[PDB]
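Chemist: My questions will all concern the structure given below.
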Amino acid sequence: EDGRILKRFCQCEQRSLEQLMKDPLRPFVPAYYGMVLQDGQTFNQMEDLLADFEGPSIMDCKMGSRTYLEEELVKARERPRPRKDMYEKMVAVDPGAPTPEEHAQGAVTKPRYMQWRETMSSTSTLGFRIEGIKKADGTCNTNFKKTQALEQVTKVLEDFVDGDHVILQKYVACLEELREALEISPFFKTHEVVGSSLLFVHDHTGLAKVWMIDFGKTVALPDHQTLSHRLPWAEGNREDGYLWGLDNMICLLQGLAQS
Ligand SMILES: O=P(O)(O)O[C@@H]1[C@H](O)[C@H](O)[C@@H](OP(=O)(O)O)[C@H](OP(=O)(O)O)[C@H]1O
C-alpha cells in the first residue's frame, strides 16, 4: 500500500496485535490497520516502520532463550515429522552436525533444528541473537548462524552503529523505556513470547527507534497465570528468557556507550 505494508495473514498475530493496540506496549509496536484480500491471499495490514527514515540502517534481533513453542516438543514425541527443509539449512552451516540417523533420512525435527540453532548462536548464552543487518551504504548481512561469543556479537553491533554515539545513546533510551513498559504490561505478563524480534532502525539525521515485531507465536497463558520472563526455561514452565535477553542487550549497549 502507501505508508502501509501487507503481511501474510496469521490468526495468532492478528489476535496479538488487536490486544497490543490497547496495551502500554502500543508505542513500541507497528500500528495495526486490519486485514485485506489481494491477488488471491489474505493479509494483515501494518504500519511501514521505515516510512519516516531517509536511507535507514536496520537490525533485527530474535529475542529469548527459547525459539520454539512447547507443543512442538511434546508433539515431536507423539507423532514425529522430520523435515528436508531443515536438514539442508543445517548441513549448509555444519555438515555432520546431523546424527548418523539424521544423515540417512535427509531430515531433522523442528525442535531439534531450532535447538541446534539456539546453541550455535548467542541465544542460549545471551538470550538474543542478531538475524539481519542492512547498512546506510547498501550492504547487508543475514549470515549470523555462528555468531555466538560475546565479542562476535559486540563487533557486529559496533559495525552497525558505525561509531555514532548519539545514535547508540538513543537506542539504549528506547530499550530502557521498552523495558519499563514490558514490566507493567498486562499483555506481556500474560503471554509466552517466542520467535519475536526487536527491529532497530536509524538515520543519518539522527532519528532512531526500536519496535517489537513478529507475533506469530505469542501465546496466551491460562487464567490469572503469569511469567517472569527471566527465570530459565524448563519443559512445563513456559518461561521465555525474553527479559533475560533484553537485560543482557541493554547491558551490552551501555557498555558500548562508555567507550
Ligand atoms: O532462521 P532459520 O534458521 O532459517 O529458521 C527459520 C526461523 O527460525 C523462523 O523464525 C521459523 O519460524 P517461527 O519462528 O515462526 O516458527 C522457521 O520455521 P518454519 O520453516 O517451520 O516456518 C525457521 O525455518
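Note that chain A is numbered according to Swiss-Prot, with residues 425-683 shown in order.
Every residue gets a Cβ built from N, Cα and C, even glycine.
Under the heading ATP binding site, Swiss-Prot lists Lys431, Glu471, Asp472, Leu473, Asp484, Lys558, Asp638. Sequence annotations record features per position, and here Swiss-Prot assigns substrate binding site to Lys486, 507-513, 534-541, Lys641. Record note (Swiss-Prot), mutagenesis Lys486 to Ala: Loss of kinase activity. The unchanged residue is displayed.
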Chemist: Identify which of the following recorded positions, namely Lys431, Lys486, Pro535, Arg541, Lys558, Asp638, place a Cβ less than 6 Å away from any atom of ligand 1, and list them by sequence position.
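Modeler: The qualifying recorded positions are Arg541.
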Chemist: Between the Cα atoms of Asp638 (ATP binding site) and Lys486 (mutagenesis position), what distance do you get, rounded to the nearest Å?
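Modeler: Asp638 (ATP binding site) to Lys486 (mutagenesis position), Cα-Cα distance: 9 Å.
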Chemist: Between the two most separated Cα atoms in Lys431, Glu471, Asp472, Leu473, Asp484, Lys558, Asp638, the residues recorded as binding ATP, what distance in Å do you get?
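Modeler: Site span for ATP, by Cα atoms: 20 Å.
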Chemist: Using a 10 Å radius around its CB, how many other CB atoms surround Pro535 (substrate binding site)?
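Modeler: Excluding its own Cβ, the number within 10 Å is 20.
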Chemist: Which residues of the same chain, at least 6 positions away in sequence, have a Cβ lying under 8 Å from the Cβ of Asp509 (substrate binding site)?
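Modeler: Within the chain, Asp509 (substrate binding site) has no Cβ neighbours under 8 Å at 6 or more residues' separation.
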Chemist: If one looks at the chain holding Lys486 (mutagenesis position), which residues at least 6 apart in sequence have a CB under 8 angstroms from its CB?
Modeler: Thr547, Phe552, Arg553, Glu555, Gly619, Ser620, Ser621
Chemist: Please list, in sequence order, the residues in the chain of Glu471 (ATP binding site) that are at least six apart in sequence and whose C-beta is under 8 Å away from its C-beta.
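Modeler: In sequence order, the residues whose Cβ lies under 8 Å from that of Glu471 (ATP binding site) (at least 6 apart) are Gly427, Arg428, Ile429, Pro454, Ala455, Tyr456, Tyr457.
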